[PDB]
Amino acid sequence: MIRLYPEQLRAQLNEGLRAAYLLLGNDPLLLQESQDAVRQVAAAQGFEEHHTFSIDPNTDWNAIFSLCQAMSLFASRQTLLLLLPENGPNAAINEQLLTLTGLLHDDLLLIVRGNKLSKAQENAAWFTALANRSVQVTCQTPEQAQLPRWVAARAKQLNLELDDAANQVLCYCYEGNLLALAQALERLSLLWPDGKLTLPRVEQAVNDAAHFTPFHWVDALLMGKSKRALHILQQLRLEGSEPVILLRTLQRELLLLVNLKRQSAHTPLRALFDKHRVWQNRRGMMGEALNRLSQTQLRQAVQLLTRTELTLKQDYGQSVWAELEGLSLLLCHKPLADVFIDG
Amino acid sequence: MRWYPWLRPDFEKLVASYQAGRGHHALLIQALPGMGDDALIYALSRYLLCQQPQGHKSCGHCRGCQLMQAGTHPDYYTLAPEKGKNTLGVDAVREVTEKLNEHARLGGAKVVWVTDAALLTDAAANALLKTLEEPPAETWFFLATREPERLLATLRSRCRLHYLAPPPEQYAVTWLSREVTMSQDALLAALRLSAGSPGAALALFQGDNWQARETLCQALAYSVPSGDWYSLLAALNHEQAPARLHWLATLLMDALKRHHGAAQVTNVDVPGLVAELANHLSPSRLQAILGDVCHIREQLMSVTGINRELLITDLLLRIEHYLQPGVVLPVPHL
Amino acid sequence: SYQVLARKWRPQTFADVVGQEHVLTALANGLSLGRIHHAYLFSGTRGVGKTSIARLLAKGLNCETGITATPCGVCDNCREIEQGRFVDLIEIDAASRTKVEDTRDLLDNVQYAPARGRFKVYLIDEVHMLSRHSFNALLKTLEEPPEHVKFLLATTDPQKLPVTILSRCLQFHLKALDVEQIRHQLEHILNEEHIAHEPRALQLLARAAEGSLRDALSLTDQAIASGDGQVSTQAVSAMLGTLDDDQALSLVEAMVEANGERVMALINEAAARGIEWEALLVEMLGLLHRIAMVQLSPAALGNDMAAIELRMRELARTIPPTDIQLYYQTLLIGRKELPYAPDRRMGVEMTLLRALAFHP
Amino acid sequence: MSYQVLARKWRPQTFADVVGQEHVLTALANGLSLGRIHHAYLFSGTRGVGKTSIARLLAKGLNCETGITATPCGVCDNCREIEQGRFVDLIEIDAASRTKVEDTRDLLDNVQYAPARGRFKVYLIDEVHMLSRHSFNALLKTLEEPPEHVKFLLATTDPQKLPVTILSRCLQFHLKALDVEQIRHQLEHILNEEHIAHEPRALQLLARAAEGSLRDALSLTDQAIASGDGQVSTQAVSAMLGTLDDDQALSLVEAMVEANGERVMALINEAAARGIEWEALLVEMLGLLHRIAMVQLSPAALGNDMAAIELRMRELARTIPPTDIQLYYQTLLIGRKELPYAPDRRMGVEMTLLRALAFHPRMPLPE
Amino acid sequence: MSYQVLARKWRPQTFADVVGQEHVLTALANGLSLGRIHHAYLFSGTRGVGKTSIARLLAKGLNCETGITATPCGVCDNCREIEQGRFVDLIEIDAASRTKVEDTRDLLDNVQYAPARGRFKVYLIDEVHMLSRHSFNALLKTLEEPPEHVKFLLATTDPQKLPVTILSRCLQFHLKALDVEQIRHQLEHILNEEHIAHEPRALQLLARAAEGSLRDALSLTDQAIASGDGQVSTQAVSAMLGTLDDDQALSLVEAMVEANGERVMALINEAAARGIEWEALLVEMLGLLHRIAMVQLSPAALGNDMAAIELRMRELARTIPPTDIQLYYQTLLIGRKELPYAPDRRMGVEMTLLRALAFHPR
DNA sequence: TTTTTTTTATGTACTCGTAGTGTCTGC
DNA sequence: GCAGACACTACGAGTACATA
Ligand SMILES: Nc1ncnc2c1ncn2[C@@H]1O[C@H](COP(=O)(O)OP(=O)(O)O)[C@@H](O)[C@H]1O
Ligand SMILES: Nc1ncnc2c1ncn2[C@@H]1O[C@H](COP(=O)(O)OP(=O)(O)O)[C@@H](O)[C@H]1O
Ligand SMILES: Nc1ncnc2c1ncn2[C@@H]1O[C@H](COP(=O)(O)OP(=O)(O)O)[C@@H](O)[C@H]1O
Ligand code: BEF
Ligand code: BEF
Ligand code: BEF
Ligand SMILES: [Mg+2]
Ligand SMILES: [Mg+2]
Ligand SMILES: [Mg+2]
Ligand SMILES: [Zn+2]
Ligand SMILES: [Zn+2]
Ligand SMILES: [Zn+2]
Ligand SMILES: [Zn+2]
């Protein structure tokens, strides 16, 4: 199949529509834009029957009704949309979609939307059946270092100027949330018809609505970005993420840090990273952490995390969030927490 | 499940009480795990539910015995945690209680048996309370625990207790050596670790527990003279973490007790190891490590779903901190 | 109910209950006069009698003679309550009907007139296990029920009860029974059942009941089922795991002298003879308590302390009270943590090691 | 005629008979007098301090025959049913019994229908903190812009459970727990109106026993009347409460700080002869120690209910150091921690007293 | 007579009567005056800050007889009609009440019909975060290809509860919580537009206690007028707030750090007059001390949760050495550990505060 | 790029799909 | 007379959330 990027989706649809489009990714904005572009171009090329059909395991499975039957009124080409689950299809859904792709009209267009699918769902019979004709487009959130270029491109799309301070402010405020970023760019365009966005305007026209995942918090702690770490913890508190997920995501990397610091005094880091199965993007990260924090801070952090987990699963307390902030302070940065936040 | 010789007196006595119509409806067994806990309960239930023409023995020809052997009788309720759970939910208890008001399908007596009364959640025990106090005339209960005190106090009252005496240690060694072929000192150690209760000591050899214990002993022999208590995490993190923690606690207790020159030792199979533990650790440090290990073992068992990796890693790091000179040891507290 | 005690021996008249003079007086004076209530809450520890006093009040309220202090006895609308063939009464074990839907069903069937009797009496046993929404549902009805319905609540402890439910009810606290009351009631039962009994074994049973009468009855039944079908001192001593020798005092002396080998050989021999560990600790605390009492006045030699006076006298002369208090505190902490140990023997070993380390 | 519970016989029937809560009564009467009638009231506060009674009185004031009158003019026709609870328009909603949203929807559907007789169809929603979240959200808009002929009176114990978007659009009246003097005076009035003899110390104990409520106080008084022969006497109150009055425990603490073990054990024996719970003795002694600490820190901290021993209080306030007070309090607190695990509760209390005696920092036991 | 509540009669009717929130009013004005109007606006805010009022004003502006303008005339029959509850084209849907898809279908099928009077059939769906999943699917199907003659106006309190796909098709205007100065200014205007005397300190207290929402401020203003005998005096508002104060934590910790024994006693008595669980009070006091010790380490520790008590907290962080905070936390923790075994929870928390007060000063 | 994800026991609602029942009509 | 046609009521499940 064709694997494609959101920028080149316009060219791919322009050269010719394929049997089915699999638009996948974690962000809402790029998925929505790609789906809108596909729908508009299909309507230009003669697709009028548009169906939105959620896949989620429930009492909703009758998509076959819309494909086996030719349209009596007009020879109107149809478009079917599927909203994959938050974790992808299961085995039953895998085989059901395999049956769905077992028969498809040439005039029927298939749209599937969902999060990224690992190899477990990639090697399923449904995807392998789709592997010939369908075009899959990946839409992923640019990283915090990649956001400014994307914001500059979006500003050029709307004929806007932001200099650099406004770009940094927008990236910080709407980090990991491209939907709100595009909506805010539209809002700024509406606010000032001049289009010359500057700090004394974007400062008050912006929100704090941000999105995050525990990996961002763990990496912020590892680099020692104190303000970013506390910002992520506050945003996750507002979002209502499960504290246990944060606990486990930190615990994995903290156990890795403890073991690597234990082994550092005898073995070079090049062999240790290979033996411990560390990702290539994190090596330098780990290096910095190992060269920054001694085993005393690591043991204090382990004691703190142990107290946090025990008070979470035994006393049913609500002091978890402040305690994780204390751990953030005690991790790479300034270790004080004297008994106060050290058990 | 297998029959034990030492169970024969108790069984007889209890069944002799039941045949006369004088035995209490609610019986709470104090048998240690691995002892005649389930075998006795099954024998009594099988005698009670079906006919008793032969007296105290089993009348296998009757339909009741056939259903027991098939495990499909409708008047023989078993309260057990499901495969995917660990504790005993209150839903099963409530459903069994509702079923109890129904008259016996076979017209005989009814029996409700819980696999282990300690596994009950508080709501489950509270739900059983009313039926235990005032049960239907055809019903008899059977509870199984290691520790009656761990149960709810009100439930521990309604149910008449009964105790199983661990066999004398020489009798236990004689019985164990018959079907288990190990060294006499190793056999004695395995018996003592199981509080003198056979089966469990047999379970240490039958399963893979003994190899894990030997690996733990090797790891301690490697770690203690170097003060590097880490690398024990591999030997301790396991689905049987409480058991291996108890093994470590027994080793520490043996070291501390031999420091006072006591006559008998819990860990006799490895005298050199406990000797090394005595040599390299101060008595206060040994006592502190023992207390911390026992406390974290209780933490592992009590609270549910706790990530053991973090707990054992923290315990080992704190032990390494304790071994460093100039460190204030904790005080046992209320 | 063939020979199970504490089930066939439920009290049936106010004159038959044991102790509870204050609660019985209050209820009798309320029944005799017009001082009736719509929410009585009997709270107290296990086996002091919550459900029984509740049932006696229900019988007294719905008797044909009317509102009477002492229940009649022989009648239909009392024998039906005793046998459970009741229709004006509603017994609900709240620990099983925790669901708020069942409580709302109950509140839905509160307006209906009783089939017989003057009061529809709702006996909610084990109140504290009701879910919070069920409690809030019962709150309004308890505040101002119809004149023909009365609620009776019994709970092992009022702490779990929402404080509003407390502020709605008349609280009667059933005090735990003393040793003498339990001993008298057990002797009365055994006399009325023609069962051989011995005063010392009776005293041991009363002591081990810890102030809960149902425990005393259950222990008597355990003794009856054991032994030779009769209550005897030897059988009760054997089954209770009690110690009647000077092993406790020898252990106290060895621990005071910190003689490690002897103080551990004592525990090894005790395990060989199978002495129950909780009782051994309790006697250790008793002996230390007698030490501390003597340090104020030698008359606080417990009577003549059997025949071993000298020893404790000697001990009362050799140890400062500070170390005695330290040993008592350590032993008590060990007794608290004893259940939460891999086995009781090794928990007692931990307690002894902790106690021995104070430069004994 | 007949004997009904005090908690239901003496429910206030006018703003004059509501004791305490001066701020809420004043605000309600003043607003009714001015004619400014908000369309959503929320009475918060601890249990049994009159939120339901005040709400029903507000319903009386709103629906009274003579008009919107702050003081309900005695008993008029539209107030008789309120007193009897069978009113056509005062819709009592046991919200805990109607938590489902499919019942708040039915409540909101018929809100626009005109009241049958009264000026307003006062919806009294008892225990508003129990409605399900969907029902909350349902009643949001009907609270924001209700019809001119309906009013909502919401009563609850803890407002924090309610969504803040409901706390926004309703008046928040908070009813503080009543003082001891208020409860004692109201109880004196009630026992006088019942032609029942009473003892002032007994009623002071009743006031102290109930934590600033009144229906709890009335319930405990009724239980006292049951325990006595229809009379509230000091001995009966002492028996029902399990307290030590204010003398015996003071003798205990005075002897303990004097390091005279003989009198300590003698009074322990006497208290055993008094047939009293031991943990009650410990808690009373701890409370006395805390009162000593309070008077030592704050010079004027004793209430009137302790005046009978106040002098002796000041003695200990001038004789014992704060450090010793803290030492005694912590020693007896650990004694309380350990008591349920001692071989005997009497034995445990003796050991706790002897432990406080042995670690006496001024007169310790000789070694 | 009929004194309408200040929360209703003072609802704005033109964009000029809306306080603050210029980042949304200006955007809407530019969008309406120009041609760019999106197909669905989603309004967000916090607890009575001007979502429904602005949505109603937008619906008024969209269908005014003078045309689509930023300023509605307020004179034409449409302005008067939408002003009151009755109007045909503007459909006010209490989504929080008609959550079921069965009720939503009966009103989302009206899109196929023409608007009776105005240019646009406008659906004001209030409290949209409450719909059922199937109803959300139906509304999404409507929004996918909305007719050119229908504009959707959605107002809610928690935007994140909405499914992401529906939010992706709505231009979201987030309304900022009003500032203290804006609250005080609007309250002064409201009081002066009516016959209510006042003192500026009283209005300052009202604004500070309003927690940045005009509905809270107006509700408190009506309560103050009621309890104030028709005049808003400082003492009346202060006493009422004292009856309504909930932040016993920060005030009590301020007193305890400054070691005012009498102030601690008075605050404990006040917290006993209000039914307060002592365990909860003590644990959240521990939390406040924890946050103070964190701010000792980095100024960014104090997030956006406690913006209402930022200044005071920052002051308490700046003026106190960290060691005293650690000691106070230790003694409070040990007091809470032994709290349930004290004579009374009030009694035990009192002596725990005494223990913490005996150290450092005095 | 990259793959990564957690305690639970118990109870309380809410909303949709689908069966079981009633009845009532033009069959 | 009779399905059959709703019409309605109940129940299961999927899901959200609360408390401890
Ligand atoms: N005061 C008492 N007098 C006589 N028997 C009692 C008394 N208290 C308890 N019992 C015995 O205990 C058994 C259970 O009593 P019950 O009243 O149910 O206690 P509870 O208060 O815990 O529900 C009774 O059947 C009776 O044998
Ligand atoms: N302020 C008060 N004045 C007089 N009696 C009161 C007061 N508060 C409570 N009571 C007594 O309590 C009884 C019930 O009070 P209630 O108002 O229901 O309290 P709640 O706020 O808990 O519903 C009343 O009948 C009355 O005797
Ligand atoms: N921007 C504003 N200008 C004037 N009054 C306002 C403003 N925002 C809120 N209010 C006041 O609050 C009351 C309710 O406002 P509303 O707009 O319904 O809040 P919501 O956003 O929560 O629906 C209004 O009657 C008005 O008095
Ligand atoms: F066993 Be009782 F009801 F406390
Ligand atoms: F309404 Be109250 F709490 F009795
Ligand atoms: F009406 Be708002 F959303 F409080
Ligand atoms: Mg009971
Ligand atoms: Mg009420
Ligand atoms: Mg609104
Ligand atoms: Zn058989
Ligand atoms: Zn009778
Ligand atoms: Zn009137
Ligand atoms: Zn107009």
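According to its header, this structure was worked out by electron microscopy, 3.9 Å.
Every residue gets a Cβ built from N, Cα and C, even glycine.
Taken from Swiss-Prot, the feature ATP binding site covers D:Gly45, D:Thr46, D:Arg47, D:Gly48, D:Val49, D:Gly50, D:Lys51, D:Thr52, and the record attributes it to sequence analysis. The 10 Å shell around the Cβ of D:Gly45 (ATP binding site) contains 27 further Cβ atoms across the protein chains shown.
Annotated Zn(2+) binding site per Swiss-Prot: D:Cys64, D:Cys73, D:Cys76, D:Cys79, in sequence order. Classification of D:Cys73 (Zn(2+) binding site) by DSSP places it in coil, neither helical nor stranded. Long-range Cβ neighbours of D:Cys73 (Zn(2+) binding site) (same chain, at least 6 residues apart, Cβ-Cβ under 8 Å): D:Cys64, D:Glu65, D:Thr66.
Under mutagenesis, Swiss-Prot gives D:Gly118 to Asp with this note: In dnaX2016(Ts); present in both isoforms, unable to grow at 42 degrees Celsius. Every protein chain considered, the tally of other Cβ atoms within 10 Å of the Cβ of D:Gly118 (mutagenesis position) stands at 20. According to DSSP, D:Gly118 (mutagenesis position) is assigned to coil rather than to any helix or strand.
Rounded to a whole number, the distance between the Cα atoms of D:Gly118 (mutagenesis position) and D:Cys76 (Zn(2+) binding site) is 12 Å. Cβ atoms within 8 Å of the centroid of the Cβ atoms of D:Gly45, D:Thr46, D:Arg47, D:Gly48, D:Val49, D:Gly50, D:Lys51, D:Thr52 (the ATP site) belong to the same-chain residues D:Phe43, D:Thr157, D:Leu175, D:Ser213, D:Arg215, site residues excluded. Proximity to chain E, taken as a Cβ less than 8 Å from one of its Cβ atoms, holds for D:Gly45, D:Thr46, D:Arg47 among the binding-site residues D:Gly45, D:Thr46, D:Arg47, D:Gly50. Same-chain residues that are not part of D:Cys64, D:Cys73, D:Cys76, D:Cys79 yet have a Cβ within 8 Å of the Cβ center of the Zn(2+) site turn out to be D:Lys60, D:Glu65, D:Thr66, D:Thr69, D:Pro72, D:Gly74, D:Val75, D:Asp77, D:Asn78. Distances between the Cα of D:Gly118 (mutagenesis position) and those of the binding-site residues D:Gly45, D:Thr46, D:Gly48, D:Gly50, D:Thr52 are shortest for D:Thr52. In sequence order, the recorded positions near chain C, meaning those of D:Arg47, D:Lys51, D:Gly118 whose CB lies under 8 Å from a CB of that chain, are D:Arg47. In three-state terms derived from DSSP, D:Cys64 (Zn(2+) binding site) belongs to neither a helical nor a strand segment and is classed as coil.
The binding-site residues examined here are D:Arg47, D:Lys51; by Cβ neighbour count within 10 Å, the least packed of them is D:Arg47.
For the binding-site residues D:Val49, D:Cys64, D:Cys76, D:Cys79, the ranking by surrounding Cβ atoms (within 10 Å, all protein chains) places D:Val49 first. Checking the recorded positions D:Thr52, D:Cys76, D:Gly118 against ligand 8, the ones whose Cβ sits under 6 Å from it are D:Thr52. Separating the Cα atoms of D:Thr52 (ATP binding site) and D:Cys79 (Zn(2+) binding site) is a whole-number distance of 16 Å. Under the DSSP three-state reduction, D:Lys51 (ATP binding site) is assigned to helix. Shown are the binding-site residues D:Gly48, D:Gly50; the one with the most C-beta atoms within 10 angstroms of its own C-beta is D:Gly48. For D:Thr46 (ATP binding site), the number of other Cβ atoms no farther than 10 Å from its own Cβ, over all displayed protein chains, is 25.
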